[PDB]
Amino acid sequence: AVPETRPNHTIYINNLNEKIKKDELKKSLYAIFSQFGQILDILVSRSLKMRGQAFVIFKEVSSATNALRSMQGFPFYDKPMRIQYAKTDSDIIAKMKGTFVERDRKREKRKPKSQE
């Protein structure tokens, strides 16, 4: 069983140099699919099971369709970014959360006060 790729509102990644530590990995996929449709939540993890891999959360499922098909094997980090729609990176986002905290506030990223 294997119905081609198919969109899922999110894509998957598994071809990033194994020497980066976030801060750029996402800043590099954000300035790439943002035009493919609309990036609004790229997530990466430095876990051993979650190497450079990472998924893209698009505002619309038609955006991942491009970030995944459009480039589909583009040049990135000296490696081919074989984009593969995620099997729902939502549960996978809390899965590699690196803790899995219940959390009850996932919407706007506004701070309650500018601390030091």
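In chain A, numbers come from Swiss-Prot; the residues present are 2-117, in order.
When the header is checked for method, it gives solution NMR.
Cβ coordinates come from backbone N, Cα and C, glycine included.
Annotation source Swiss-Prot lists domain 'RRM 1' at 10-89, citing sequence analysis.
According to Swiss-Prot, the mutagenesis experiment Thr11 to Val carries the annotation: Abolishes RNA binding. According to its DSSP assignment, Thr11 (mutagenesis position) is in a strand. Within its own chain, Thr11 (mutagenesis position) has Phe56, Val57, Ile58, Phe59, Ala65, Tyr86, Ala87, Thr89, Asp90, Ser91 as residues 6 or more apart in sequence whose C-beta sits under 8 angstroms from its own.
One mutagenesis experiment named in Swiss-Prot is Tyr13 to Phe, and its note says Substantially reduces RNA binding. Long-range Cβ contacts of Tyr13 (mutagenesis position) within its own chain (separation 6+, distance under 8 Å): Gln54, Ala55, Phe56, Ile84, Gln85, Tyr86, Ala87, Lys88, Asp90.
The Cβ of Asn15 (mutagenesis position) lies under 8 Å from the Cβ of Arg52, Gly53, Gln54, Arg83, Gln85, each of which sits 6+ residues away along the same chain. According to Swiss-Prot, the mutagenesis experiment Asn15 to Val carries this note: Abolishes RNA binding.
Looking at Swiss-Prot, you'll find the mutagenesis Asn16 to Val noted as follows: Substantially reduces RNA binding. Note on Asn16 (mutagenesis position): other Cβ atoms within 10 Å of its Cβ, all shown chains, come to 18.
Note on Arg52 (mutagenesis position): other Cβ atoms within 10 Å of its Cβ, all shown chains, come to 17. For the mutagenesis result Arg52 to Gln, the note given in Swiss-Prot is Abolishes RNA binding.
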